[PDB]
Amino acid sequence: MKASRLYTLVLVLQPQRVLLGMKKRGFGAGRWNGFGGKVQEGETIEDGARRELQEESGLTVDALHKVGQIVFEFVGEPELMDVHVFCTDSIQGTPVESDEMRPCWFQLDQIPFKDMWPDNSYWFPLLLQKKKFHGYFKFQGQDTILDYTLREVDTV
Ligand SMILES: Nc1nc2c([nH]c(=O)n2[C@H]2C[C@H](O)[C@@H](COP(=O)(O)OP(=O)(O)OP(=O)(O)O)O2)c(=O)[nH]1
């Protein structure tokens with residue numbers, strides 16, 4: 001009986017590494033994140049994901065593939081986040097730091113889970129195995145999960 005707002009999250013996943021972005025400023029700074037943000041009026045979810053990737057990382061790609069959907073709920077916030085998660089298939093430039101985000105590559109045996117949002121530990125492994133998923137996580141603040149669900153699915 002809550003409303004949701006649409007967000008995207010994009011993982012540039014290559015065979016041996018993944019690109020993540022360090023939030024540099026404001027509340028939440030200091031954590032490594034996928035690239036993403038609010039979907040804007042009119043644009044498709046995929047086009048919103050492509051735009052956020054360009055804005056936050058500098059990479060321009062023609063196409064993404066959707067791998068999952070995750071709902072976030074925060075204690076004290078009545079609006080849910082409806083997060084559509086995408087991976088890149090191919091990229092063709094270099095990442096660039098903004099004043100808001102610093103991109104960095106991590107080898108896939110060095111995924112920095114302790115410095116990522118806590119839910120990422122649950123769904124990232126499915127993403128790495130090329131599986132699709134649906135998830136829901138309820139947070140007290142930034143660090144504490146009170147309830148969550150995660151299910152591999154055949155169709156997002
Ligand atoms: N639980 C969880 N929350 C995340 C992840 N990544 C992520 O940005 N968030 C949270 C932090 C923020 O509350 C929200 C992101 O919203 P935002 O306002 O930063 O998005 P945005 O950059 O489009 O905002 P704006 O600059 O356009 O105002 O989602 C994640 O992987 N897991």
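Determined via X-ray crystallography, 1.5 Å.
Placement of Cβ uses the backbone N, Cα and C atoms for every residue, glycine included.
What Swiss-Prot annotates here:
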BINDING   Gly36, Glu56, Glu100  Mg(2+) 1 binding site
BINDING   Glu52, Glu55  Mg(2+) 2 binding site
MUTAGEN   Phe27 to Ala  Reduces 2-oxo-dATPase and 8-oxo-dGTPase activities
MUTAGEN   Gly37 to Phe  Loss of activity
MUTAGEN   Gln40 to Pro  Reduces activity by 97%
MUTAGEN   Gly42 to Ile  Reduces activity by 60%
MUTAGEN   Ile45 to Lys  Loss of activity
MUTAGEN   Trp117 to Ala  Greatly reduces or abolishes 2-oxo-dATPase and 8-oxo-dGTPase activities
MUTAGEN   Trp117 to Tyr  Enhances 2-oxo-dATPase activity and greatly reduces 8-oxo-dGTPase activity
MUTAGEN   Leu150 to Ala  Reduces 2-oxo-dATPase and 8-oxo-dGTPase activities and increases thermolability
MUTAGEN   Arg151 to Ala  Reduces 2-oxo-dATPase and 8-oxo-dGTPase activities and increases thermolability
MUTAGEN   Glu152 to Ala  Reduces 2-oxo-dATPase and 8-oxo-dGTPase activities and increases thermolability
MUTAGEN   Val156 to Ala  Slightly reduces 2-oxo-dATPase and 8-oxo-dGTPase activities and increases thermolability
All-chain count of other Cβ atoms within 10 Å of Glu55 (Mg(2+) 2 binding site) = 14
Distance between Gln40 (mutagenesis position) and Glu52 (Mg(2+) 2 binding site) at the Cα atoms, whole Å?
-> 10
List the recorded positions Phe27, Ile45, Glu52, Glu55, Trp117 whose Cβ sits under 6 Å from any atom of ligand 1, in sequence order.
-> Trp117
Closest of the recorded positions to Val156 (mutagenesis position), Cα to Cα, picking from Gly37, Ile45, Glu55, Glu100?
-> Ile45
Simplified DSSP label at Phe27 (mutagenesis position) comes out coil
What residues, ordered by sequence, lie under 8 A Cβ-to-Cβ from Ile45 (mutagenesis position) and sit at least six positions away in the same chain?
-> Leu6, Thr8, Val39, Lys66, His84
Across all the protein chains here, work out how many other Cβ atoms are within 10 Å of the Cβ of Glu56 (Mg(2+) 1 binding site).
-> 24
Taking the Cβ of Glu152 (mutagenesis position) as reference, which residues of that chain separated by at least 6 in sequence fall under 8 Å from it?
-> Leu126, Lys131, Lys132, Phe133
In chain order, residues whose C-beta lies under 8 angstroms from the C-beta of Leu150 (mutagenesis position), counting only those at least six residues away in the same chain, are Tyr122, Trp123, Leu126, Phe133, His134, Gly135, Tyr136
Among the binding-site residues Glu52, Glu100, whose Cβ has the fewest other Cβ atoms within 10 Å?
-> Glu100
